[PDB]
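For reference, the structure discussed in these notes is given below.
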Number of protein chains: 2
Amino acid sequence: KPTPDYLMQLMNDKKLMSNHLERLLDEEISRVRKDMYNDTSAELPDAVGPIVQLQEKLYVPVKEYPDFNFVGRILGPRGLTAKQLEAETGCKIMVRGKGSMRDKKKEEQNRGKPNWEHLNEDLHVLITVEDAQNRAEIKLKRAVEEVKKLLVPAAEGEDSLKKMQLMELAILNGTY
Amino acid sequence: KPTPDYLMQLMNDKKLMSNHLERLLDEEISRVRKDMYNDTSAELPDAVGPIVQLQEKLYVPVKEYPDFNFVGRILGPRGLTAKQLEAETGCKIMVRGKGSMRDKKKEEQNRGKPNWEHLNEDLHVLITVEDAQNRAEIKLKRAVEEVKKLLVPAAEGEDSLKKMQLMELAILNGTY
RNA sequence: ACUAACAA
RNA sequence: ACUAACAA
């Protein structure tokens, strides 16, 4: 029974609590939320060959569409959207690049510092996998073919997804 | 992960707790336990016709096999076995008849008192259903064909089921 | 209800 | 590890 209200009555169930009890909740929460969006499926082959790591830097077109905030849409509230995506694909999703950090200031200092090399590239979405080739290509190409969706600006009033998160946010905020 | 130990670590999870939190547990518990026994499936048709009530008094053969305690085997610890059976069939399972009540004394007084008429019949297992005919016959004949199993004395050392409950008991007892 | 995860 | 539910 993945209802909106009862979901709000779940987050608060979780607010007061925080060894299986927690996990018990995290499952449904995710399961609810998944069902929320899925109202808007193949299976991986058995591993073949030595383990491989696959990346795909996917740049966001702020050069093309500066005004639109892609990044938020992707990450979502508590970064959950980005979190549910790593979950259902297996690929490590992470936002790197120029302007990654919301703050312009903090970013203006980490340049060159190890593991901040990525700050010298234009803004992108990084998608990494560790798995056997035939099993990873699929994993990758699943998440690849999903960020591209998020790298396409649904005009306001038609971005159903935007409202989805924004209501989720306004619940974590408790302002609604 | 329906493991025995973790199950014991569940009942005690439940001991300390006692609005969804409780229910959350009751599901797995049942689900675990079901999986426990199922290591030792059709679907009902859509209702057709006016609702009906079906019974089947099923007598236990103490006349034939006095020494063996059928009744316990059926009910099980906390009556759960009898409880999981009402669950998975839909039929109201209940033990009535002579010697129903463990105590001979208490029973020796309720004779004739309304809803204790059943004390004047030999010991039996009562199985009742409320549903449309075609849908109830199946429901009944599922539970019917399962009590008869429990009305057949598995000799000691071969009654795997007996140990199943007895370990479950010895957990609720906390003696193991 | 304008999201900030991830990485350190 | 010898079960006691259900019904009242």
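In order, the residues displayed for chain B correspond to 12-29, 39-60, 69-204 in Swiss-Prot numbering, which applies throughout.
Each Cβ is built from the backbone N, Cα and C atoms, and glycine gets one as well.
The annotation domain 'KH' is assigned in Swiss-Prot to B:87-153.
In the three-state DSSP scheme, B:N97 (mutagenesis position) falls into the coil class. Counting every protein chain shown, the Cβ of B:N97 (mutagenesis position) has 12 other Cβ atoms within 10 Å. Among the sequence features in Swiss-Prot, the mutagenesis site B:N97 to A is noted as follows: Decrease in target mRNA abundance and 10-fold decrease in RNA binding affinity; when associated with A-130.
In Swiss-Prot, a mutagenesis experiment is listed as B:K120 to A, annotated with the note Decrease in target mRNA abundance and 20-fold decrease in RNA binding affinity; when associated with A-124. Applying an 8 A CB threshold to same-chain residues 6+ apart, the list for B:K120 (mutagenesis position) reads B:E114, B:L154, B:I155, B:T156, B:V157.
Here Swiss-Prot describes B:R124 to A as a published mutagenesis experiment; the accompanying note says: Decrease in target mRNA abundance and 20-fold decrease in RNA binding affinity; when associated with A-120. Every protein chain considered, the tally of other Cβ atoms within 10 Å of the Cβ of B:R124 (mutagenesis position) stands at 17.
Spatially close to B:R130 (mutagenesis position) yet at least six residues away along the chain is no residue at all, judged by Cβ distances under 8 angstroms. For the mutagenesis of B:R130 to A, Swiss-Prot gives this note: Decrease in target mRNA abundance and 10-fold decrease in RNA binding affinity; when associated with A-97. The structure shown keeps the original residue.
B:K190 (mutagenesis position): 16 other CB atoms within 10 A of its CB, across all protein chains. Quoted from Swiss-Prot for the published mutagenesis B:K190 to A: Decrease in target mRNA abundance and 124-fold decrease in RNA binding affinity; when associated with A-193.
Experimental mutagenesis at this site is recorded by Swiss-Prot as B:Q193 to A, annotated: Decrease in target mRNA abundance and 124-fold decrease in RNA binding affinity; when associated with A-190. B:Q193 (mutagenesis position) carries a helical DSSP state (H, G or I).
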Conformational class of B:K120 (mutagenesis position) under the three-state DSSP mapping: strand
Distance, B:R124 (mutagenesis position) to B:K190 (mutagenesis position) (CA atoms, angstrom): 22
Rounded Cα separation (Å) that holds between B:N97 (mutagenesis position) and B:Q193 (mutagenesis position): 14
Anchor-to-anchor CA distance, Å, B:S29 and B:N39 (intervening 9 residues not built): 10
Between B:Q193 (mutagenesis position) and B:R124 (mutagenesis position): CA-CA distance (Å): 22
